[PDB]
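Okay, structure first, notes after.
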Amino acid sequence: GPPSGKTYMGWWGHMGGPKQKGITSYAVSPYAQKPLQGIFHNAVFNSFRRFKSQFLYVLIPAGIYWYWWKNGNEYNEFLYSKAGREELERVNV
Amino acid sequence: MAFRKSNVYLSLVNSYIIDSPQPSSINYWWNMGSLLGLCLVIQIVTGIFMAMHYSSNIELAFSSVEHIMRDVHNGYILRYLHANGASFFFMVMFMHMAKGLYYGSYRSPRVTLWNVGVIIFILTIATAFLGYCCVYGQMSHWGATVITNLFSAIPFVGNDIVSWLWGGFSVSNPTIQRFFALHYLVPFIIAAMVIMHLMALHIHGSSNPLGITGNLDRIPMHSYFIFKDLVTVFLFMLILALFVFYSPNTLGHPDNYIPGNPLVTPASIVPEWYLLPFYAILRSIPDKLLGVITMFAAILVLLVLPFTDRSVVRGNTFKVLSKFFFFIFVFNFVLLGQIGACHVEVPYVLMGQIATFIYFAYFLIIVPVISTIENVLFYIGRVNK
Amino acid sequence: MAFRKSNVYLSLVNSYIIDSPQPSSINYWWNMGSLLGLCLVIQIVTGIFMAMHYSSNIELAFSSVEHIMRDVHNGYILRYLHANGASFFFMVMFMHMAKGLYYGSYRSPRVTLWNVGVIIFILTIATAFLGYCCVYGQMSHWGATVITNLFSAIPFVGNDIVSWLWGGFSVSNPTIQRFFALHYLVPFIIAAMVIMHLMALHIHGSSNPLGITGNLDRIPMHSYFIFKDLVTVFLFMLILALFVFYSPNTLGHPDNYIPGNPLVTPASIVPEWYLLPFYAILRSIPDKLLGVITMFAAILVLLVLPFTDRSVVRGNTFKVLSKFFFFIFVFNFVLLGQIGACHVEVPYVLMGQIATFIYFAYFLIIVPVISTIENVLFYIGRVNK
Amino acid sequence: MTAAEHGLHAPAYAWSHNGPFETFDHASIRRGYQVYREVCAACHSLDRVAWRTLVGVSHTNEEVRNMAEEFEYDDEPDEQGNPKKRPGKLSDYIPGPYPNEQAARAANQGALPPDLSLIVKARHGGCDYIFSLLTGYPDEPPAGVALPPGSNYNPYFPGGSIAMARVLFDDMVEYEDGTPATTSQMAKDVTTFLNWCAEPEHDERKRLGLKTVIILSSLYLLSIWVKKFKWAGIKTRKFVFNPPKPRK
Amino acid sequence: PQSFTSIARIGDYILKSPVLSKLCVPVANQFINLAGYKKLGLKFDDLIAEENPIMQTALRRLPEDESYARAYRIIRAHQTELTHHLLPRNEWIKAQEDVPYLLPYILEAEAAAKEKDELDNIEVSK
Amino acid sequence: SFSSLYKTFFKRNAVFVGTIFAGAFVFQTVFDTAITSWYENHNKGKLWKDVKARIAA
Amino acid sequence: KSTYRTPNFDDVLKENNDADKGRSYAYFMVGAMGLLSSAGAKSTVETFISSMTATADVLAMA
Ligand code: HEM
Ligand code: HEM
Ligand code: HEM
Ligand code: HEM
Ligand code: HEM
Ligand SMILES: COc1c(O)c(C)c(C/C=C(\C)CC/C=C(\C)CC/C=C(\C)CC/C=C(\C)CC/C=C(\C)CCC=C(C)C)c(O)c1OC
Ligand SMILES: COc1c(O)c(C)c(C/C=C(\C)CC/C=C(\C)CC/C=C(\C)CC/C=C(\C)CC/C=C(\C)CCC=C(C)C)c(O)c1OC
Ligand SMILES: CCCCCCCCCCCO[C@@H]1O[C@H](CO)[C@@H](O[C@H]2O[C@H](CO)[C@@H](O)[C@H](O)[C@H]2O)[C@H](O)[C@H]1O
Ligand SMILES: O=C1C(O)=C([C@H]2CC[C@H](c3ccc(Cl)cc3)CC2)C(=O)c2ccccc21
Ligand SMILES: O=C1C(O)=C([C@H]2CC[C@H](c3ccc(Cl)cc3)CC2)C(=O)c2ccccc21
């Protein structure tokens, strides 16, 4: 194995990060817990929070886009209708 | 040491699939490359098994696929899986590329990682196109005419290139036969390339839905993500099962059960969905040479993204102004696609034009602007003086 | 550090082709794997380029190759190169496998290295056979009958396997078509496998025509061997040029310019030369099941070679009794081949039988014997008491 | 696009097979073949369908052997080197009315009647659009629409001008089972038969589809469960911070 | 890679002008809220992407107990983020906390670099 | 799934690779049994078998 | 605080009715997935292989 180029990742025991002191972790065996850890009840009060916190950032842009869609759509059905052939002969040439 | 670590072969297996240190915090978005490798494998298995009964002669071509449909045992399952799968390949790949924009994966040290995926994406379009030209229905023969013809756009030599590339006067027989052969070749090139793609991925490891450093809380891909990835997998197969058995053509164009005919283009030229947004961009340009260029540029521009992102953080996650336009971008891109399906009628053309602008402007203009602003909001939005 | 070392991609390139530390003492024998990789590349390029004009339908099949011959521009060069090249592939590969016996490369730590090449050698026979069945001349249709039929030798299920594998009553159309498709697939498997083969090679590095440790006088593959390998390369192309333009069929069987016919086997059944020594071994056995087994065993037995070599040194180089039988082995193997060409007449059958014995006895008997003796000559041939 | 160039949208009739659990109506298919045989065979090839393929679907082994031999396919030359006919076998493909593209057009004012074997997929809407173009030949080409010589009007075709004249006229087919040989019953059948023709695998395809999903769904839910289990230590994992005396 | 030295220039200017400052900072304040990040115990200097030399001059330099601090937050971040939740409301970093603890060094180092860049290409007039 | 009804067979170990394959082998017949039944019934009258019934020639 | 001072999983941990339901539920989970997977993997293979049995349009027993 020749030299390797330095990066920002290493493997365990030299992962690359800064030198941890102070934190203390605790966990419990996946056997040692309720099957269905926390389902329904209060785990769903979040299925509306994970929603709220973001929806606008999608809806607002989806909105802008879906109304713009509907508009010229309507507008096209018109100028290709009877009631529209007028405007057509003008807009189109 | 353990054997899987020591062996020349199993050490790779271990170090990319078992003992790999992943950020502890990554979510189901990251399951896409996994599900990407799964499609490529579905493409290659079902393809080969089908090729065993395929004929690439311009006569037998259209029929032989009907042969695979009417005659070969489970052959219809072979086709609907190949075809629907190619689509899911493309969806999943967009979602994979999405994820990379949103969390700003394209961003150093991951540039090469990113860049290579742009090569893969290119090769996957090249691949799937050829596989389409191999059915030899209507959409096939005319698809194959236009793509061959993109090369005329090349100054001087351009027509000849096309003639060559055709092996004669028209998209004829020496054409479907090379399109079959090149369809065989290329998927191995994707796989070749998926390997360098995974090598880049490997030396830096995955990012996170927080755009901070992973190196403080890693966990090993086995058995978490191996099991996590298994959830997206089955789900993937389910929807794919749904299409394949119940909606086998809810994704294809009926013009393609018509034997290709070199004298008569249809009058409903809708191309593949995953292709539409480019068809749109192409059409948007009333000039031949420029139009071509702009279509290709629609994909290349993806390479500036690490320079134009001016930010100081990777990720739209803590980025309101960034999120917002990011979904304008997504939604533009879908609209652009709707534009591809509709006729070159009004206001559609002009709508098409505006989206196209929005498209490139997002990489080239919105992003470096917004991100520079967003740096400055981050400063004055706290400090004293 | 330098860039070629630092880059994710160029570091491999460097470490396997530029900066690799080779034993200082290795000779032109070692140029074989290099020249091996070159054939595999000649096989794959010319193959694909030919496939563009090939049809794998049992009708058009024989003709389409004539098409490639009479019509496709430089198409005859495409064929004579594909075909003659496959042969040179096989020569060079035997010489490569020779070299490995003689200098006792098969010998730890290089077992896996060795073993994998046995897999490659198997896949190359599988590959080239299918490529033959794709001409669909006489030798093709009957070659393809017998190999398909080796599977009947399998207890019970054996006939069905063959029926399956045929896709019908005889080596028919669903056969040549799968034989074409599998011919496409497999060479990528060889290449896949050449990579693990080169990985094994890499972690131990090459041996030497002295069977001692390299680690005291290494030099880097660039620019010595890169240039050394270039000498064997051109020379290789020269003889290949010689055949290809002047002796294009001095290596093929004329029965194959005859369109295959399922009712009428010829009466001169000479199979390919690189295959002959096995044809011989096969025939040598008046029992069907056993005969098959012994043919396959003729290749597998190659895997015991690191156990039966009892010696204490790697290499026939300082080994008189070893050299001697080693060339009996080579020369047997060639004779065995001559036996394959001649009719099952006398004394040929009985000569065939004796060579076959000599063959397996060389791995299983001569070698561990001789080498154990040779250990003891090495002791008493010096020391006092 | 003017609603005239597009063609009128065929409506969502409620077919026997629509739905995830619905085999064709084989009785219906059986009728369509007669409606096929007596009416449209006059002009339309059905070349990618083979006699045997009918057996077990619309008919019985002889029933299809009978039909089969009513036609003389080409057959290998005698010992002299001169042609011969022969009846059909079940191994055969139902022969086209015409000997080539030309005579098909000669017999139709230069129109090329589409081979029907794949029609229910080579058209948008398909089953519906097939029914509707067949029960949608209205009496007269709407006020103002001026129709060419040898062309009919249909709202369901694009730009109405269809080179195929109407062909369903109540009872022209003698429904062997004894059903109202109407035009909306003559039609609904050839559609259900033509559906089959382009999608023979159909009933198995949903059968297997059924299995695939039930198993695959279960795997999905099963996989999920499993995941939360293996994650359970990481999910409920809980840290704490205690700053440390400054000395290093 | 828009420069911090450059964000300083712009953001200092805006902070100084009582004209600008009154217009901008309300929004900026509104922004560094909508970000969500102080709800994952994150100070803003935590977020700064590190895979580049300057930040690695700037973390090697960052006082010990300060790095232990960073650390806990960064792990607390990930941990919570993966729990698909937000912290106990009273664990959130409070508006007075989100202080540019890192920014001097980043600036300290940026400065140092731009200097060396210059001093590598310093020309001469005779 | 009840802790008694499971632990009976398997005590406190998972399923074993071969028992799996065994179940798989059995399940695969038991399933294609059920589902092919429920489907032939759901489509009663419609099957060519049901139509072969009435129709005579 | 002291490091021994052990956080609360009383929400997560099950009441001591049985320290063996969180194992038994899991194994029937992992196990029935194991089962079905295989059972599917089996069929997937069966399918491609049978892709090679004689096409529907050949068996000319004539
Ligand atoms: C054959 C197609 C592809 C395969 C097999 C593939 C595979 C993968 C895999 C397995 C990962 C790790 C899991 C994940 O992060 O999603 C990944 C991540 C990534 N991919 Fe791909 N990918 C493909 C397409 C692409 C494309 C088309 C691009 C860009 C145009 C791309 C760029 C990236 C980047 C930058 C990451 C790092 C994401 C992160 O930091 O989490 N990939 N890819
Ligand atoms: C990246 C991998 C692949 C992609 C994206 C891809 C894409 C496609 C597409 C879109 C079609 C037309 C499908 C249809 O509408 O019927 C097709 C057809 C076909 N492909 Fe592939 N293909 C891939 C790999 C392969 C491989 C490895 C083979 C091996 C022989 C193969 C063999 C075929 C054959 C014989 C057809 C014609 C039959 C059919 O259309 O279903 N493909 N391909
Ligand atoms: C695709 C076919 C093959 C390729 C591309 C290939 C490639 C190579 C290369 C490049 C080398 C280094 C140069 C040399 O030592 O000759 C090598 C050596 C070696 N090969 Fe192969 N080879 C092939 C076939 C085989 C086969 C068929 C076997 C055994 C059955 C084998 C076993 C070995 C061994 C044991 C060495 C080490 C030789 C030494 O110590 O010098 N190879 N091979
Ligand atoms: C290890 C690599 C290969 C070997 C050893 C091999 C072997 C052969 C052989 C012995 C023949 C019969 C040659 C003759 O007597 O005319 C053949 C034919 C053929 N091969 Fe390959 N082949 C290989 C790779 C490929 C590849 C990658 C392709 C890609 C399409 C290909 C395509 C063909 C075609 C179309 C033919 C029929 C035309 C001809 O026979 O020259 N081969 N192959
Ligand atoms: C069940 C009975 C029949 C059905 C379902 C049927 C169906 C069709 C269909 C689907 C088309 C395709 C037009 C399109 O959708 O674009 C067509 C066209 C045509 N049909 Fe028929 N047909 C039937 C009977 C007949 C008969 C009896 C004749 C003449 C004796 C005939 C002559 C033609 C001709 C000449 C065309 C060409 C029209 C064009 O090019 O637009 N058909 N038919
Ligand atoms: C850094 O983070 C990671 C991460 O690294 C990985 C690896 C995964 C897991 C992802 C993967 C394992 C994806 C890997 C993708 C691949 C390996 C794709 C490569 C696929 C190929 C190269 C296809 C090659 C296929 C063949 C040769 C099969 C063809 C053989 C055939 C057809 C034989 C059949 C023929 C006959 C005649 C029977 C993650 O989820 C992840 O996220 C946390
Ligand atoms: C330890 O000692 C060594 C040693 O290690 C090495 C490496 C060498 C040098 C040997 C080598 C470099 C051998 C390497 C062999 C290979 C790299 C073979 C691998 C070849 C492939 C994997 C083939 C793959 C080919 C393709 C994908 C090409 C196909 C592309 C095509 C056909 C495009 C054309 C199509 C169109 C439409 C234009 C030595 O000489 C040596 O001795 C001292
Ligand atoms: C790609 C195609 C895949 C096809 C389908 C694969 C099916 C996989 C089935 C494998 C079953 O493999 C099974 O795994 C279980 C763990 O759940 C193993 O159980 C083992 O570890 C468990 C703990 O998890 C212990 O209780 C037990 O004492 C031990 O034997 C067992 O040895 C093996 O019998
Ligand atoms: O006219 C076209 C056309 O222009 C495309 C388009 C779709 C996008 C293609 C494309 C090629 C390369 C890239 Cl990198 C992206 C998209 C270019 C051809 C088609 O796919 C098509 C299909 C069937 C009939 C006609 C047509
Ligand atoms: O009868 C045979 C025959 O037996 C072989 C033989 C040659 C060696 C083959 C072989 C197969 C596999 C291996 Cl690992 C080695 C050799 C087996 C078939 C032929 O190649 C052949 C070619 C043309 C006509 C007839 C025949």
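Quick reminder: no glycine exception, Cβ is built from N, Cα and C everywhere.
Pulled from Swiss-Prot, these are the features on record:
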type	residues	note
BINDING	C:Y16, C:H202	ubiquinone binding site
BINDING	C:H82, C:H183	heme b b562 binding site
BINDING	C:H96, C:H197	heme b b566 binding site
MUTAGEN	C:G131 to S	In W7: Causes respiratory deficiency
VARIANT	C:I122 to T	In strain: ATCC 44821 / 777-3A
Whole-number Å distance separating the Cα atoms of C:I122 (variant position) and C:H183 (heme b b562 binding site) is 14
Under a three-state DSSP reduction, the secondary structure at C:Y16 (ubiquinone binding site) is coil
One should report the C-alpha separation between C:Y16 (ubiquinone binding site) and C:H197 (heme b b566 binding site), rounded to whole angstrom, as 12
One should report the C-alpha separation between C:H197 (heme b b566 binding site) and C:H183 (heme b b562 binding site), rounded to whole angstrom, as 21
Taking only the CA atoms, the spacing between C:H96 (heme b b566 binding site) and C:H183 (heme b b562 binding site), expressed in whole angstrom, is 24
CA pair C:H183 (heme b b562 binding site) / C:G131 (mutagenesis position), Å rounded to integer, equals 6
C:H202 (ubiquinone binding site) sits from C:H82 (heme b b562 binding site) (Cα to Cα, rounded, in Å) at a distance of 30
Ordered by sequence, the long-range same-chain Cβ contacts of C:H202 (ubiquinone binding site) under 8 Å (at least 6 apart) are C:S15, C:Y16, C:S20
When the recorded positions C:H82, C:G131, C:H183 are compared by other Cβ atoms within 10 Å, fewest goes to C:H82
Recorded positions C:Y16, C:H82, C:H96, C:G131, C:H183, C:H202: those with Cβ under 6 Å from an atom of ligand 7 are C:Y16
What remains of the binding-site residues C:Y16, C:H96, C:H197, C:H202 after requiring a CB under 6 angstroms from ligand 4 is none
Taking all protein chains shown into account, the Cβ-based neighbour count within 10 Å for C:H96 (heme b b566 binding site) is 21
Cβ atoms other than its own within 10 Å of the Cβ of C:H197 (heme b b566 binding site), all chains, total 21
